[PDB]
Amino acid sequence: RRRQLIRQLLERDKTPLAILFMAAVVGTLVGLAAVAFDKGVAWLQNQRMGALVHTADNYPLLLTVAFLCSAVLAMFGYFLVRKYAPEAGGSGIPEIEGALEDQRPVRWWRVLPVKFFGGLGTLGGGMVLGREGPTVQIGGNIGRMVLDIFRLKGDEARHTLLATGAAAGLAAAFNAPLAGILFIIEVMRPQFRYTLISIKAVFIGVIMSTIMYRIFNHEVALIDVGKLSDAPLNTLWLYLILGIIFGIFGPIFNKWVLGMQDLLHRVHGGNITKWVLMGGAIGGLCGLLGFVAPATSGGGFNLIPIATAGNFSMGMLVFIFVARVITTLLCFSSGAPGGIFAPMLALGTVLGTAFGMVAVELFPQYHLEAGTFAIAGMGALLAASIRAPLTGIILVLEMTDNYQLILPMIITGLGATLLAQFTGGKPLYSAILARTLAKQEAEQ
Amino acid sequence: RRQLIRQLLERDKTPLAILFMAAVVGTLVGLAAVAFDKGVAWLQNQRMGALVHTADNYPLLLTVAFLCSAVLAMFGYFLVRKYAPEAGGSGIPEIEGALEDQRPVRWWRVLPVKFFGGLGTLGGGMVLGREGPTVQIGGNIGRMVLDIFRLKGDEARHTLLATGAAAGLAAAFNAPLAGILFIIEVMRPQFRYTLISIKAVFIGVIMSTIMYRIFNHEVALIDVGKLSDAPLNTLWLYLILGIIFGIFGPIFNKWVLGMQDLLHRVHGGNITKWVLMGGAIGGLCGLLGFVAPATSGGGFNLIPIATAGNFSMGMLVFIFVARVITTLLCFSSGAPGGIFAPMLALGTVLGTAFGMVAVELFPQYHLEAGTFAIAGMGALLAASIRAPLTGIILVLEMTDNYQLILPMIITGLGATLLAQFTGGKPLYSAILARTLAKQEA
Amino acid sequence: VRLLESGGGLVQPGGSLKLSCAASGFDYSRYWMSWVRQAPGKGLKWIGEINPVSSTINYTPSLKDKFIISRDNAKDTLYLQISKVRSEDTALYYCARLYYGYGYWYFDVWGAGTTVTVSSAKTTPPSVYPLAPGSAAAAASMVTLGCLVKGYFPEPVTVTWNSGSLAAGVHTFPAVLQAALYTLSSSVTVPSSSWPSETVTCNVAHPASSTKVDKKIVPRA
Amino acid sequence: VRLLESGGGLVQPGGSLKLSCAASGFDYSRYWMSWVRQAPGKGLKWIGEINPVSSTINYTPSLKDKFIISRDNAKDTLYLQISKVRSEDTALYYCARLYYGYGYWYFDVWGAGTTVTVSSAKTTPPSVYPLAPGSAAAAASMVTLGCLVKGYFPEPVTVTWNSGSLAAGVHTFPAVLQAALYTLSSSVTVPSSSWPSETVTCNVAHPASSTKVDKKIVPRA
Amino acid sequence: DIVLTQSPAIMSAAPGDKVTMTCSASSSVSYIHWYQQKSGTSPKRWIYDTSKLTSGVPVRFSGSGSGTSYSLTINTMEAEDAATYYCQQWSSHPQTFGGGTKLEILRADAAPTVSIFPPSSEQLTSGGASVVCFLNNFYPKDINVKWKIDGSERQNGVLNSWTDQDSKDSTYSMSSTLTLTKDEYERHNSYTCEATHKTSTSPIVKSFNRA
Amino acid sequence: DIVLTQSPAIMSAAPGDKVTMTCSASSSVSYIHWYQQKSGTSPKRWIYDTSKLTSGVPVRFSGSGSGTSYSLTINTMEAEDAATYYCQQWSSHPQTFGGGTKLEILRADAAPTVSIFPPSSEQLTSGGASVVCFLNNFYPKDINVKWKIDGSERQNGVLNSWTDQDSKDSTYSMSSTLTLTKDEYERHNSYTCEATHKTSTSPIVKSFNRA
Ligand SMILES: [Br-]
Ligand SMILES: [Br-]
């Protein structure tokens, strides 16, 4: 046996030049794709913004064209999904996770257009979903598209070009190269056996796409939270506690995301019409909320900075938390195209802040700043619901640049994952592949 | 398909027993690491204040600098040849082996040997880093508690071993993430999936990092300040720098190995000619650590100085050569202690010089050499160890200049890319492969 | 965010002066600072830049110690020293914060300027004369007032009315150099109902001599 | 790194004052600032702290607007306002930079202090009397002289001898207070050979009353 | 050092026109910038990297170019766009500025509002006498002022000054100051200001008599 | 609020004791800190988190404790040490200080050097008369001064003031001032200062007679 190792060891880190070059193209495409998608959502959120101007006097009439603008845009997207690409509804990440096990198809000729224009409308109407959904799936697809179109062959190149698309796709959505890389190797990568996913390949794609995102979205953070205070050792136990809280709520939130998913299915029955109408309903409800209480609706990024600066009351926080648990589920469990990742960043931020707010009053002797707990909590729901702690932590790091909070973050996030396990819940992106797969089976 | 649905639903489950044990492993490796750190200081200090007792007689002080290092070096080379041959050199390849179940983890032996062993090579001011000692000591500490708690399984053997190695790197650089990524990019049996639980490793890394902090709080090993940003029209420069690291990467591996051979003959294998050749290089270091500290030592001290563009282009090219020389001599020779840190220093220095030139060729880019120093710091690590992800995050964690993330990723990747196409190998892996071919032949 | 440069004024040929730029409303480290000047009537010219750690300092092609750019981040302040000042150095000196997009750098935000006048001639405060309408003024809807600002070498002067509160209906005309000597006027039109019932004052400031003068325009006896 | 507090002095009971702390030699944001006071002869007492974004401000248990701690990071300066000042407020007020180790906070670096005196009493210069040895002075090796500094307010006065050149052999007795005036004395021992052959002068300064006085000690005729 | 030469040194246009100025460089430049500079005011960064608008710059503005030829257009110029536009490169060192297109506006005619003022009591109390005439808010710029002391023309000691084009109403304004000695001024009675301008065939005359 | 009580309010030790003071707290505290202050200077952070020395603090210093009992110590209490060092907790809010530990140098018995002074000519020219007595450089601190006007004891209008333990010796110094009216002072002749101190059994008396 030993003699094969010595032949393997000496062959370690070799990635066929063909593959590498292709990842580069994959990356560049996904980047541009992602940037295009980003401009899209803006433009629409804008038209919407300036349509409430045309009707700025009649309060009842404006509440209307807010609802109908979101409703119409939402429907356009739910439809686009049910008609031409069922698999492109919801997140799409579990779908890409499947493709790595070779257990789901990558219908790129279908999904690319469907997901792109599909989300372009659910996000545009101001529903509570993130870009990661669309970009990661669009990412992998863009991945396979160039696999096919260059008739590249192999087990390596199929899983490797697919992964790097997914990474460059997450990278491009958060301006987070490392988060994109760690994402593959912690949530994606067929987690029960080793695969031929070349890390170096992924890297390249993530780079190329990050550079694309930068050619266009330079000079302004998604989240600018400033540089917060440090965290003294005698303060650490507090983050463990916060974690334990995220770790029990983690599962319960997964329960709901799935439950609510079921309970929503009945509404339409499966019927493309009752669906597209129920979509346009939630859709519209969002555009209504995005006007008369923006913190309850929308991606959630806007309220992150505000909440980390302790600029919300404890009331406004508990409100925003509930309103958002509600609009998040409604928007995602319902099957609209778009991620649940970002709205989870917002959820955890808000929760964490409230924790800090209390921590601050119970311990003046710790000289706390609630903001540090908001930052500890930002990737914490992601920790307990997705079981991607390493990924969340580095995502938040890349996005908020408060490295001093690394211990507090790791502790909240780990402590989150620990309790998500011992209270018995599952990787939400994985329990969703498992539903999907049990249904594709228990109908044959 | 039906097994997947049963596997997927079982994903992320790590036996509570293991987790609790990682915690202990971590705490131990932490304390271990901190103790080791105080040790090296204390000795570097005695040495410092021995050149005081003899502060007048220049020829006599050059002497007790050489002899103090020489004596301390020998004590350690010996301690290795006599009781634990495997604890010489880095020890990481040794731990890498144990993950394939292809090398023994003689903890009852190596712990004391590596600890006191390095305590002397580092103390005497040789050019080697704490990672060597801590990572190996780490895994050992790992197995020690596996055995002593008769824990069983394939999971718990590779898990508890990895988390020790991680907590061990973590503790050496105050780098939790770098420690975690380190396992899953350089360690983890890279040809098949293993039962190394990430969540397990994490916990140990944490516990050990908190130990390192209970004692080494307030004071960053490398305080480089917050450097300037890097404009897109500036990125191609870091690609070029990487291509340079990527061709030098292999050549440095050639030497580390070659020089390793060429040094073997010196002592033949003979524990006496070895311990004497050790004490020789040892002493040469303490001599250099006085009359030119930048050529000797761990190298951390000169990082800040070089990133602030406080060396001349001359002093840089000198320090680079003198250091390639002392680094090889110190590591290829078999002394206990890592090559990681001296690679950080090597890359920093190289990068700076690159920046210095970049600055004069392009006043229109408003460059700061410092950014290229930071791009280069993990770059040799990229091309020689093929751990780019790990280097990047190590430098990130140590220098807190996240704005340089693109420049860094680009230099590092571009480094790894050329290390491949110019045909070189993961140095920590070519070393397991030598070791293994000799235990076979 | 503000840049407020200062210390311009009269200098004798072959002399030297220290202009300063006071920075506020942003982290004054972090940024490269720069000086650009506008000769009277002419275009823009780069003098030089200094990085935040004062470790780089570039100048435009010119003579050894002609210009000396320095900064003091302690005081949030940029300096420029000009030596052996000749007449071509007579100009408006601008302080600029530097930045970039794709990375070809640009002059991000500019100060207001100080003026440096190189001249053997002798400095001099202005004399300020009110211009009120003569007794036979046919007050229509609007009435026109002004002041004569006379005999100040050097330039510049600043003229406001009612401390600025009176912004609309104001004209200030350019000065003219007749015999090593200067002069200008300011006109202000206000509702015929507004004056003389209310007070119209012209506020003249001539920095070079640190003269501030407020002349109230009163109807003619 | 320096903390230099100021603005202490005489205040009338029921009045109010604004002490200021000037900070230099470190980034004055980043740090929590604090005030601690020492009543004369007594121990230390925390008044309050303010975080760098002035978003937290804790005080010691006390009355609504008694103390108002604020800061202005623009000026690198901490303020303290005391209201309805009673006599217990008479003390040395210290400005401190806050920090920590394991995380139980401590008072990192202290200023010199300003003194606040709460008193109806008025300001009054000292009268300065020479103490020369009497007709019956058994000059030994050394001779002892001094001055009486009598009836001044508030603290403090400074006493030197021969402008400071006479440093060894000096005692100044902490000041002493009676029916509203500061009385103290200073003793100076000098070689019997040194006086009266040479001049021994006591230099008294009491800035509160704008007073500098130099009293020459001459033998008793 | 790259020399930037800007096409029209000065140019005119009615609001509504499409207006277009040019930056040509001696060697090659890339991603050049533009600062509009409105009157009596410091330059403002306007366009940058060839075609990005600074925040605030109305969208009627656009940039383009490459190589040695760049332009800074303005689809449907407005009257407030009246500025001198400076271009600038820093793709090579040192940076260099263009010369300057002055943008001049073209409105309908406007007649001078004329006002004459007699020397102040204060000024005469110093042996000087300035008689000031304000010709305010007129278009176009060409105007001629004529001074008449006791009916007779005078040209010695007269000083005229024009404002730049005003950034909102686009008019012009002028001031004419006849300065005499107190003695020379007191030996006449009738002082007049004669404004002659496109908007009229008969000169606009305002005057006062010391009687 | 935790009350910290420091054991010896004042204490003495020659430059060769190992010095030990105490901080006791009413409830429980953890990681307490210590400062200092010579007769005239701002507190300096000395020891912190129970035992860490601040950079600079010589190593003869050490801290320890836990719960409600902590101590500080100097190893061979050097002379550069008579200071007030204060202890402080902030494990609970708000922070509280101890009485401060006050420390004092050592020195064998030193006798007062006594000096008496008659009212200045200037002072009498104001109707007041102060007779001043300086008892200088003595150890230990307990001393008693007695005034004798024309042989008779007096106690009304006498003011005593001690210096803190000194820097170049560790000694003490006192001043006694008998203040009278000019009229009351002129009606007696003999004024005396009687210093009574450990170092002698027979009081040290200095005096002058207005004759
Ligand atoms: Br989904
Ligand atoms: Br090795």
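In order, the residues displayed for chain A correspond to 17-460 in Swiss-Prot numbering, which applies throughout.
Positions of Cβ are set from backbone N, Cα and C atoms, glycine also.
Taken from Swiss-Prot, the feature chloride binding site covers A:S107, A:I356, A:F357, A:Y445. Listed in Swiss-Prot as a mutagenesis experiment, A:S107 to A is described as follows: Uncouples chloride transport from proton transport. One mutagenesis experiment named in Swiss-Prot is A:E148 to A or Q, and its note says Abolishes proton transport, but permits the transit of chloride ions. Abolishes gating, permitting continuous rapid transit of chloride ions; when associated with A-445. Among the mutagenesis entries in Swiss-Prot is A:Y445 to A, noted as: Abolishes gating, permitting continuous rapid transit of chloride ions; when associated with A-148. Looking at Swiss-Prot, the entry for mutagenesis of A:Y445 to L says: Alters stoichiometry of proton/chloride exchange. Swiss-Prot documents A:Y445 to F or W as a published mutagenesis change and attaches the note No effect.
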Of all C-alpha pairs drawn from the chloride-binding set A:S107, A:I356, A:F357, A:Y445, the farthest apart lie at a distance in Å of 10
Mapped onto three states, the DSSP assignment of A:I356 (chloride binding site) reads coil
Min neighbour Cβ count (10 Å) across recorded positions A:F357, A:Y445 flags A:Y445
Among recorded positions A:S107, A:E148, A:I356, A:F357, A:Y445, close to ligand 1 by Cβ (under 6 Å) are A:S107
Cβ atoms other than its own within 10 Å of the Cβ of A:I356 (chloride binding site), all chains, total 29
Across every protein chain in view, the count of C-beta atoms other than its own within 10 A of the C-beta of A:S107 (mutagenesis position) is 25
Whole-Å Cα distance, A:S107 (mutagenesis position) to A:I356 (chloride binding site), is 7
Whole-number Å distance separating the Cα atoms of A:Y445 (mutagenesis position) and A:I356 (chloride binding site) is 10
Cβ proximity for A:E148 (mutagenesis position), under 8 A, sequence spacing 6+, ordered by residue number, returns A:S107, A:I109, A:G185, A:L186, A:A189, A:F190, A:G355, A:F357, A:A358
Residues lining the chloride site besides A:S107, A:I356, A:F357, A:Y445 (CB within 8 A of their CB center) are A:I109, A:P110, A:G146, A:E148, A:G149, A:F348, A:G355, A:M360, A:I402, A:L444
A:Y445 (mutagenesis position) falls, by DSSP collapsed to helix, strand or coil, into helix
